[PDB]
Amino acid sequence: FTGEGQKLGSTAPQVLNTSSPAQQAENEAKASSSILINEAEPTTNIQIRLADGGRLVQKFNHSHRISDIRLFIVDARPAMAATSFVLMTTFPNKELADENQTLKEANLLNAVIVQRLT
Amino acid sequence: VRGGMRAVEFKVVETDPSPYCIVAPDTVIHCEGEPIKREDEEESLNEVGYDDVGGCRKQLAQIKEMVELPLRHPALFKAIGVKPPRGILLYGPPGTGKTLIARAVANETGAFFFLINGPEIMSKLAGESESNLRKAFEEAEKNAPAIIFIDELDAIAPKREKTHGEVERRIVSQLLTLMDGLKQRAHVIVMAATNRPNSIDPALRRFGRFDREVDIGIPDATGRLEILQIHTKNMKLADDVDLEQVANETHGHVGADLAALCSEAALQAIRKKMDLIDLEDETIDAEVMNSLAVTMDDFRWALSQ
Amino acid sequence: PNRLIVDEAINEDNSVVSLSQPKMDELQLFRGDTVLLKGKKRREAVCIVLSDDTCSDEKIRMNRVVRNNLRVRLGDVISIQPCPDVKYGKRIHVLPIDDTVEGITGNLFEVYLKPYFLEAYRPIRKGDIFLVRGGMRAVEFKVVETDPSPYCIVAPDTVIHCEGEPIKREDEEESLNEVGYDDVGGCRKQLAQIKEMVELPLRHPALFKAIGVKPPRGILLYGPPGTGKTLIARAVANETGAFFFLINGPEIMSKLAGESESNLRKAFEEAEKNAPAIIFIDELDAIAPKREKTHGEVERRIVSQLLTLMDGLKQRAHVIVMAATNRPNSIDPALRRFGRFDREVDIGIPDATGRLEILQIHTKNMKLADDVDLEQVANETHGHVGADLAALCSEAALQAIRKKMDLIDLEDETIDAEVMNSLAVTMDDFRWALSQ
Ligand SMILES: Nc1ncnc2c1ncn2[C@@H]1O[C@H](COP(=O)(O)OP(=O)(O)O)[C@@H](O)[C@H]1O
Ligand SMILES: Nc1ncnc2c1ncn2[C@@H]1O[C@H](COP(=O)(O)OP(=O)(O)O)[C@@H](O)[C@H]1O
């Protein structure tokens, strides 16, 4: 009755920026540091498409796992740690299932991974 | 956007996060009443393109390179002494896609396209016919680069011994003259379609005329599949529809055949669900059409015709 | 659950409509109950409802008489409901329709009305138009009034009055003297294809306005002379309620050059104005023969004009061109070229079954003698076509007239419909016409 109302669509509720401006640098710091990069094993690069508003973080090492990315997301940001979601590649739109699956097996090599809250 | 047996064009009027944005599942979509106007430099995706031609790649490739320089780099031949092709002869049975190809090549290269139809020309009285002929070449040169397409050339210039009178042979003569006076700097390429060599008058092949020939025959199963997929892009096919199967029982059919074959299927679908399901009116519901799906049964029916 | 689809009739009887047993079960109807039909323009009709196994559950059979009384064409939907309230009426007032009774003078009651309702218990509603065959013609009567309004059953004690001058035909009352599918016999498979071909373009025009699908435009009819190709193209038009325009080959080829091409164009223009429309080129081969048939500078220019008109057509126009010829070879290859006459239907000589039906169609208005075995005539007119059997009946009739009438009545002023109603055609006359 005074305008500006957001509709109540069937899409899953959203998680905004729970981390303060300062907190998010330390939140990437963990992720960037947090997991293993052994230079003597050939690399790969991932670009995450979070639903947070269109937030994208990249990086990684040689052969790891899809679940390790799911771990990076949580490490890179607290809020999502409780939120349920899934992973993907767009334009064939394959749902990254079998969380363990290694990057080699999923063709997830240097390829963009989208995040969708269930 | 394709569907409901058609394709609608939509112009992004405004995006929230300004210049560009990714349409996420939470993105609010507004499409408030009104259909906007098509501007000048905005062609219709309903125009013919190379994606509307299937079963021709080899031939479509030859033609592309032939016209590539003359139509895309006119200036070149202005400063060159090399001679580009002028006339291209497209032979093959009817409904093979020659007209389609010629029109597709013109648009796809932004060239002016002028159409001459054999019967049209021959329906006129003799002097009028010539008049029209030179008019086509005249208008073509004014808007060059251009492609003049003579559809049903054999209707105008039949073989040496199909000549029947001062009027018949007077027109072919006119067409030959026009071809010899057609200079390079003009930037014109005249394409003509016929059923086969013998059909035409041998003189249209003299070196400065229709010197280049391209055979566009009947499609093979692979080719036929391509076409079927093109003429069903705008409809909803049941999951039991096997186009490849269709293409296999289609030897001998040409593009026009497949195109019609589809229409039959789609009509057989409508007749079934439209007839009894009160889906008729002095206008159509986009949704009603969008829901309707052509089953493999419909194609088995179209074939049995 | 009443709404059904109007299909053709099996029982040519005016008062009866048919359905599938199952359907009668759903509507709780019985082998004789009088039903009340509802169609377009707030119109209604009263009929008897029988059972038919060849009738599809969702459809209802009925003749053009009823179909017209309802303002419906084959394909529309009507609402059927039980009518257990119909009485055994008192007095009914009927009146013929001028154009149907022109030339015949005399008692139309004892000649038509009487035999028609006679022990029939035919139900009738006010405003309906029925047809009575006899005296070598079919008279149409409008039911101006039935004492028990608006409908009653005509029982043997019902009084029928024919008081006064015949009435005019209202613009929207199509004559049953017009060509309709029930006038074509022996072309079951072909008539079926033609129907489904024109069905959507002609019955559902607005469709091809929001759809990219491409309907049929030209449809070629193959068959020897007298096969009934003109009959079919006309009936289709009438039946679908489409405007029918005719183009006769020789009619065009008789014109001074130019005037011939001028008339081809005008033919399509007028046909495009009154769409949905059917242009029917009768004797195409006379206009368009090519590649060995001549290049006589006017003959070819005309064929070319005709090819141009076929290309110029566009679905927006809602026009279907039908053409007829003896065989493919006659026509010029270009006419079959995709985008023109892309559809073709063969209509050859009828078989034993066919010829029989044809014979039945061309006697429906005459009094055949019990000795007349149409099945016999059919079983010895093998090669013959519709046109032949038709002419055959006419000669039989004329014979019959020449025998019993021309002599024993060499006096004029016997245009009376009673005389014609009593004159019978014997199997002996059909035996004579055969030997001709
Ligand atoms: N090779 C093809 N691929 C896809 N569609 C085709 C092809 N050939 C023909 N068609 C379809 O059939 C119609 C036949 O067109 P057209 O080019 O005029 O035939 P032609 O010039 O060979 O006589 C086309 O408009 C198109 O819709
Ligand atoms: N199938 C048929 N059933 C009943 N009568 C027919 C049939 N075919 C032809 N006739 C009769 O013979 C005449 C032949 O008519 P028409 O259609 O003009 O022949 P066509 O076009 O084949 O030369 C018809 O007007 C009709 O009276």
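Numbering of chain A is taken from Swiss-Prot, so the residues present carry the numbers 253-370, in order.
Determination method: X-ray crystallography, 2.9 Å.
Note: Cβ is positioned from N, Cα and C throughout, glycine not excepted.
As recorded in Swiss-Prot:
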- A:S272 to A: No effect on phosphorylation (MUTAGEN)
- A:291-368: domain 'UBX' (DOMAIN)
- A:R301 to A: Reduced interaction with VCP (MUTAGEN)
- A:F343 to S: Reduced interaction with VCP (MUTAGEN)
- A:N345 to A: Reduced interaction with VCP (MUTAGEN)
Checklist line | Other CB atoms within 10 A, centred on A:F343 (mutagenesis position) | finding: 7
Checklist line | Cα distance (Å, whole number) from A:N345 (mutagenesis position) to A:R301 (mutagenesis position) | finding: 13
Checklist line | For the domain 'UBX' (A:291-368), the number of residues DSSP places in helix, strand and coil | finding: 18 helix, 24 strand, 36 coil
Next item on the list: Report, in whole Å, the straight Cα-to-Cα distance of A:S272 (mutagenesis position) from A:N345 (mutagenesis position).
Entry: 32
Next item on the list: Take the Cβ of A:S272 (mutagenesis position) and count every other Cβ within 10 Å, whichever protein chain it belongs to.
Entry: 10
Margin query: Applying a 10 Å Cβ distance cut-off over all chains shown, what neighbour count does A:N345 (mutagenesis position) have?
Written below: 8
Next item on the list: Can you grab the distance from A:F343 (mutagenesis position) over to A:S272 (mutagenesis position)? Cα atoms, rounded to a whole Å.
Entry: 34
